[PDB]
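The block underneath contains the structure these notes are about, expressed in structure tokens.
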Amino acid sequence: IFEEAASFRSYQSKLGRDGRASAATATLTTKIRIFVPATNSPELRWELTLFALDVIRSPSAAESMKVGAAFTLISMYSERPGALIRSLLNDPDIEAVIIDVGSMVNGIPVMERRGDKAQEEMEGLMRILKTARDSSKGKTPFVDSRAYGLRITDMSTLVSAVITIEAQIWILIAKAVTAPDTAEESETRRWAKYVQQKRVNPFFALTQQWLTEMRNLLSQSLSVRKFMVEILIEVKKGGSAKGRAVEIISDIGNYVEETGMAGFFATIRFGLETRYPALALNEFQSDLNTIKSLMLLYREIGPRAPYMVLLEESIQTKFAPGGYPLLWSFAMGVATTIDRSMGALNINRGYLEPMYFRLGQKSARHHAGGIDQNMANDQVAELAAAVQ
Amino acid sequence: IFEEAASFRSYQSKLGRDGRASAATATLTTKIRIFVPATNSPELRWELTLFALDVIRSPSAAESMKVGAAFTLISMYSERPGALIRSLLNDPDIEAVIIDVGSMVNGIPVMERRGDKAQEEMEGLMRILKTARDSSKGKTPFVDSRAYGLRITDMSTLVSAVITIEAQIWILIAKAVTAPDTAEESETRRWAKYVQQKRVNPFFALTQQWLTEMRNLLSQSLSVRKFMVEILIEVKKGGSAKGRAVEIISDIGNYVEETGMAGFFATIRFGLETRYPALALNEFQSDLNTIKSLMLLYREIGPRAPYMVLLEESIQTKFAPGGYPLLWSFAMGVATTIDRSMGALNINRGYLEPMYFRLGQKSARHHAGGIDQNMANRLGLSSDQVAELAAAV
Amino acid sequence: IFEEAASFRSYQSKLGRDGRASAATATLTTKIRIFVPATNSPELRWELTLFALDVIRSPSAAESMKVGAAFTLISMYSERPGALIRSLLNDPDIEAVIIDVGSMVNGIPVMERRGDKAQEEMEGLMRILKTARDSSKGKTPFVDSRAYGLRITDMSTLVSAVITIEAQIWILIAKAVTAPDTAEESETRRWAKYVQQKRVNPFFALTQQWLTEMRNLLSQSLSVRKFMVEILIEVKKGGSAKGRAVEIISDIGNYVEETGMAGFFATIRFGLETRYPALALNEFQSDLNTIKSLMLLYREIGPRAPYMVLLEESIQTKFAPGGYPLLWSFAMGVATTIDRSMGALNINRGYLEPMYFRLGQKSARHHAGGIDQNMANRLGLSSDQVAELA
RNA sequence: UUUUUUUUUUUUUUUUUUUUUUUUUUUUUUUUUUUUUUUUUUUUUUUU
């Protein structure tokens, strides 16, 4: 009877989700040059990393080069850097041309072995490096000068350094695409952790100016974020020992997950998991039916789910908290009142519902020790008064 | 209805844990030299141990050599030292070259395996040893100098000594990777135990100077800790004999378990097992869900669990002190009030909720143990003495 | 709900107990020489016992020799002494080479089995014996010197004496590895019993000096204690008749069981079994959950259980009383108050919490000795008078 | 015939304690002793 209606709401939500989109929708693939370390021989590997860091640091380099550079910077981990990119990278927007870096023995620029027209390319590289130095007023990518110069000849030093720079990229990702302004506080907080825990060697700190410029580039460019999120999903999967490098990535993942899906999680954390007396109110019923549909939907979206927001995934829109407004307004009202540090994150959206905002606030604090009825039941007063 | 939400929180927590991880995640492996006991003949075993002690003492050895040295030092236990390392040690960041020492013919150091195209191998060693002596102002590994010169000749003395030094490595692990500063009081307290119980042989006691240098080495090297945790898991398993060597390790283990997962166990010990009427609080329902999801998660992570922190294991993040809600403040508020040993611990965490941390204190201290209250279990005959207990409180 | 948490605590406690340990963990073996009785005729048996008493008494003997001597000393029981050692001895740190010495006509030492590659074996023995005499200032194994001299010629005298010496080894075990100082009072208390009961033959009484030297050897050698505990377990098994020999072992056992697991037993006896009205007190509920996990764990450890501490068996650490602090501090507070003989144990340990201990004391004492909650009903109508008397 | 709104914004490495310490045997009492059986009473009587 009424069961039909509820099932119909769910039917609408899932209708036309299935099947496969017609191939004509596939957009014109954009060609990018991606340098990959040609072997794990430290002289080439260090120089190639420095080249790539400088490409990203340059005021003069074009976006097509800069994406390719960012991909080099966050593939330094691999035993076979080019294989790692090619094998994980699964994105219709971008078509990579992979250059196995090799002997970086053409001075400051990366090696290029095609011949006479590549002599222009090496001089493009030279211009890029010069302009990088000059435009930054002598500050290189790293904060402490000696480190920028320091030639590495052994695997041990190499991995110490590479892991350190990579971790400094992955520091960013967590906030680059949820709000890359306001970003510094959080990214410093995460940096402090990795250094204090001795996972990252602080001599290799990369300069705030460069990191901000790169964070913005990551926010604005999809192709880079696609590769990052591909790797972030792949190494999050369990059932294997890792190298210190992939381990640091995976560890950072536990900050990166759910990020920029705030609303979805806010209704889950506050209101739903809270299981407040408010939930009995008639107004909520429609919203509860909605959330049921949402939870089953979330399941169906599957492996990309922890990073829906970072991937700009459209299905993300369905999960967005604005979708269930009564419960969300109550979920803000509880959260802001009850959980001391939260609620400083700005939930002042236009669709916030005054009744629920006041009722949510009133719910926790107005009742004391669970209000009308404690969840899982003499001495439920004085102590309760002091607590809230 | 509501059951779906709880199951969904659990779903999120386990999502993507499944399958087998894509091969491209393989990290660049670091090539590292492990000298390993070639035969169990006392003069070579003592000399190799002195080499290794000095590698760790040296200002002049590189960290790549020092990790490999630490692996030699804490493999001295074995009947076949090199086999023990090679067969248990299974962590991808490090790729071992194993060199079986032929009782170290040359002098202080290891002998050149095939004869030295460059005999400077032993000189790199000589420099390492000299720099070690010189930088340490002559101070030898042991607290009593006679030990430093011993030149041991018999199995019995050798095992007495090796067991003693190994135990002195394993004393460190317990704190090296949870708080390598503030360590001294605890690590001395554990040393005193093993000596007083006559398990560990005090003639061979190792100097605070040596122990600090090695504690630092442990903190700063992952590769070493990986081998240590591999062995620590392996010997924790039952179903055999234990020899004095493995027994000392296993004994150390009972201090080492759970360590630096403070927050996780604290919610279990304080708040949960405490069974305070306080669970009934509104905020509590969610927090209970988190623990259930967490507890079932912990189970599923399995073998690594007792040492998550030390192994840098990511899932550890979920177990993290910060995330647990009401307990992260309420479980501490109770714990600090009720358990005299607790609270000496540093509880500076940003996740603590002040109001809820005092409610936990109040819940216990309400009657000085909730006297004339609580006592949920009613298996007890009599109702009278609740009041008496409250008066005692 | 809450049930999950309790089950999880239990899961942690049993996690990783399972499986069979990888072979690399096998510890570097010590080679020890054990002289055993090659024959059943006293002439040899008395002389070999004197040799062995002196090996243990020696200031100049190596620890490797001393362990092997102790194994000779506490295998004199057997009809086939070598078989008894070889067949029960099952500990990985130590590998025995056993040569059953017949002649023993050398003097103080044995007679070298196949003849010695060096006659210096016999001279090593001579050094051992000389150093033993000299270092002891001539005070011999026995308390009355005639016994030390007495050459033994008959089975009857032999068994009387061997039983006597063996019992003097087994009196030590009970305290050597729990409290090897403070020892004398207890070991003498047990000696008095065996002699007064005429089970062990006082003609063979062994000197305080000898007994302290052997007690110290037991404390400082693990390999010895392993063999002792192995024998102590093996002969404790029922379904056999026992002769004077096995009977003295089994008798010693009644002091030896539970020993050095003090804390575990005390919480069971005092506080827990006592079922004081305070069990329900919320403060202890997890403690109680803890102890339950402990008890079920203890069961699971099985065969070694009555001697875990003496075996240095790891799992023992978990069982150690510091582990359940609230319950323990209260189990002591009660125990000290209620049981007149207890409390003579030094419990000045870090786990004891004054407030909870004072609760144990007052709750028991002001309770009028656990009158706080009595469990007994159906005996009949309650005596108010009796309650007041208590 | 139909008419509204709908991206995001917080926090998240950690820090305690944890070897043990008692007392353990035995002691009292142990057979029996009393009593016996039987004995009394026991047809009927009015009226129709």
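Numbers in chain B come straight from Swiss-Prot, and the residues shown are 4-396, in order.
Even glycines carry a Cβ here, placed using N, Cα and C.
Looking at Swiss-Prot, you'll find the natural variant B:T30 to I noted as follows: In strain: Isolate Malaysian flying-fox. The number of other Cβ atoms within 10 Å of the Cβ belonging to B:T30 (variant position), over all protein chains shown, comes to 21.
Sequence-distant contacts of B:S139 (variant position), defined as residues of its own chain at least six apart whose C-beta falls under 8 angstroms from its C-beta, comprise B:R60, B:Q212. What Swiss-Prot says about the natural variant B:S139 to R is this: In strain: Isolate NiV/MY/99/VRI-0626.
The feature RNA binding site is assigned by Swiss-Prot to B:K178, B:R193, B:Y258, B:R352. Mapped onto three states, the DSSP output places B:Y258 (RNA binding site) in helix. Remark: B:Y258 (RNA binding site) has B:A177, B:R193 as non-local neighbours, by Cβ distance under 8 Å and separation of at least 6 in sequence.
Listed in Swiss-Prot is the natural variant B:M345 to I, annotated as follows: In strain: Isolate NiV/MY/99/VRI-0626. Around B:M345 (variant position), the C-beta neighbours below 8 angstroms that are at least 6 residues distant in the chain are B:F273, B:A338, B:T339.
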Worksheet, complete the sentence: Chain A neighbours, taken from recorded positions B:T30, B:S139, B:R352 with C-beta distance under 8 angstroms, are B:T30
Response to the item:
Out of B:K178, B:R193, B:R352, the listed binding-site residues, fewest other Cβ atoms within 10 Å surround the Cβ of B:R352
Practice prompt. Using only the residues recorded as binding RNA (B:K178, B:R193, B:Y258, B:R352), report the maximum Cα-Cα distance in Å, whole number please.
Written response: 28
Worksheet item: C-alpha of B:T30 (variant position) to C-alpha of B:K178 (RNA binding site): distance in Å?
Response: 28
Worksheet item: What does DSSP call B:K178 (RNA binding site) in the simple three-state scheme?
Response: helix
Discussion item. Can you tell me whether DSSP puts B:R193 (RNA binding site) in helix, strand or coil?
Written reply: helix
